[PDB]
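S.K.: Could you have a look at this structure, given as structure tokens, before my questions?
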Amino acid sequence: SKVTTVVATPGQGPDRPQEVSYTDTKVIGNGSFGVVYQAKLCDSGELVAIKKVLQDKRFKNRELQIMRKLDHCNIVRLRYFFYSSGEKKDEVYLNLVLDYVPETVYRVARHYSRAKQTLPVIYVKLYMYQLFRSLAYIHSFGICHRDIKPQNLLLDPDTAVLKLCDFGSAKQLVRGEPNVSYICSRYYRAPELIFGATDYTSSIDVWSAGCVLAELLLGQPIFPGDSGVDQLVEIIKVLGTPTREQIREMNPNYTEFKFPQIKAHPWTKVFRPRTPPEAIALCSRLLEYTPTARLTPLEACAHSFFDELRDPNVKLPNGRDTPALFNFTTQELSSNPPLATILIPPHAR
Ligand SMILES: CC(=O)c1ccc2c(c1)/C(=C(/NC1CCN(C)CC1)c1ccccc1)C(=O)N2
């Protein structure tokens, strides 16, 4: 076996690097970011992920600066960070030692779809609540993920703990400062972004989460668009044609898509029979045309659909106890503090 010893700066605490050794490196991910590895530590024998990205002198890494401000159980923790040379030494890379999680929400949802089965509502409740909890934390700093999809939602099959990953698209949204329109994966792309909105709030992650929720309820994406324009046709097929005021509320740059008035399709008819009415009520308040009309991540966590997790007698289908879901902080509750009366039940008080 080959051992790799490097001096890496820890993500949290003071900027003081330490000698970190790792072995058994293998390629597990490949994307727009760069490359993701899986390595075993020499100290505890713990498995960690190493995301190698090509870095320049012109500026500092945007993802790294967002990552070392973040400390939450439902987001992959930045263990360490170091610099390596792999292009005749003239070009340098940024390696991010992050948490390793075996499965993803996509892979778990795929298992049921291939077996013609439905994902149990308890799993839909646990995965969605943890996504909105991590969203309430990132949005309190002004940071918007801009890439919410089941492939980026990591999963541990035994404990059922969800973790958010890939903060490359992520940016601290500021009022007045424009942003790029073509962002997020097509099936989870908000209608503002299709309408060419450069000025948007962190409510685009709320829409993307709503797209994931409906996907876990249907067993397939709700809006499978063939093109960038065919994506809006998929949305119009269930939500109907947006009103004059709904269009303006998205703040659209260069509009006039020229589509016929088809009108909204009932939410109950969209999903399978005997689908919990609370899931539909939640999905209706997340997948809204008007971004300001959408439920906030904390408001989504306080919804009637996640009341089963708030029960003191709730447990995982494998017998194990549900993870920490009520250990909220002042930074998490920052947007709406009186919501703590619903979010934190008397048993956990
Ligand atoms: C993208 C990023 O920033 C990041 C950060 C930390 C991470 C991962 C990704 C990650 C991934 N793990 C997969 C390993 C293979 N199994 C079968 C599925 C899960 C992974 C890799 C590529 C795409 C999506 C997810 C993990 O375990 N820890």
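Residue numbering in chain A adheres to Swiss-Prot, whereby the residues present occupy positions 35-383 in order.
Method on record in the header is X-ray crystallography, 2.9 Å.
The backbone N, Cα and C atoms fix where each Cβ goes, and this holds for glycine too.
What Swiss-Prot lists as domain 'Protein kinase' is 56-340. Positions annotated as ATP binding site by Swiss-Prot: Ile62, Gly63, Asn64, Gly65, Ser66, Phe67, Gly68, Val69, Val70, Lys85. One mutagenesis experiment catalogued in Swiss-Prot, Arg96 to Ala, is accompanied by this note: Prevents the phosphorylation of phosphate-primed glycogen synthase. Quoted from Swiss-Prot, the note on the mutagenesis of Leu128 to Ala is: Abolishes activity toward AXIN1. Positions annotated as active site, proton acceptor by Swiss-Prot: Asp181.
Locate each feature and note its surroundings.
M.R.: Around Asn64 (ATP binding site), the same-chain residues at least 6 positions away in sequence with a Cβ under 8 Å from its Cβ are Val70.
Neighbour density for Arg96 (mutagenesis position): within 10 A of its CB lie 14 other CB atoms from the protein chains shown.
For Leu128 (mutagenesis position), other Cβ atoms within 10 Å of its Cβ number 19.
Neighbour list (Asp181 (active site, proton acceptor), Cβ cut-off 8 Å, at least 6 residues apart, same chain): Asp200, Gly202, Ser203, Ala204, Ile217, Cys218, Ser219.
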S.K.: To test your reading of the ATP site: which residues beyond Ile62, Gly63, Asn64, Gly65, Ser66, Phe67, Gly68, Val69, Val70, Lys85, same chain only, put their Cβ within 8 Å of the Cβ centroid of those residues?
M.R.: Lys86
S.K.: I'd like to verify something. Among the binding-site residues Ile62, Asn64, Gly68, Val70, which ones have a C-beta closer than 6 angstroms to some atom of ligand 1?
M.R.: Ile62, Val70
S.K.: Cα of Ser66 (ATP binding site) to Cα of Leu128 (mutagenesis position): how many Å, rounded?
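M.R.: Per the Cα atoms, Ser66 (ATP binding site) and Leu128 (mutagenesis position) stand 14 Å apart.
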